[PDB]
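Student: Pasting in a structure now, in structure tokens, and then I'll have a few things to ask.
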Amino acid sequence: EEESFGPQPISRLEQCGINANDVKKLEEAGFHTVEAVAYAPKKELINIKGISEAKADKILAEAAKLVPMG
């Protein structure tokens, strides 16, 4: 699978302390939440520290499989 076209409530995912995301994903700005696919593509946020699907993907993947709709 690649990217996601559904919900992106990654908040509890990385905001609660997932992988590297929490640290950089939400710190450089605050993408710890749907932000993953709202205004900028996870590839843009990660561009901060210089990551990419690294932490971003690790989330949209584990999230869509653990926080589907609700």
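All chain A residue numbers match Swiss-Prot; in order, they span 16-85.
Technique stated in the header: solution NMR.
Note: Cβ is positioned from N, Cα and C throughout, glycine not excepted.
What Swiss-Prot records for this protein is below:
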type    : residues     : note
DOMAIN  : 48-77        : domain 'HhH'
MUTAGEN : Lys58 to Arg : Impaired ubiquitination; when associated with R-64
MUTAGEN : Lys64 to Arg : Impaired ubiquitination; when associated with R-58
Student: Tell me which residues of the chain lie with their Cβ under 8 angstroms from that of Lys64 (mutagenesis position), as long as they are six or more apart in sequence?
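Tutor: Looking at Cβ-Cβ distances below 8 Å from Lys64 (mutagenesis position), excluding near sequence neighbours, one finds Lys39, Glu43.
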Student: Which residue counts does DSSP give the domain 'HhH' (48-77) for helix, strand and coil?
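Tutor: Its residues fall into 16 helix, 2 strand, 12 coil.
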Student: Sorted by position, what residues of the same chain at least six away from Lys58 (mutagenesis position) have a C-beta under 8 A from it?
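Tutor: Residues satisfying the criterion: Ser67, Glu68, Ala71.
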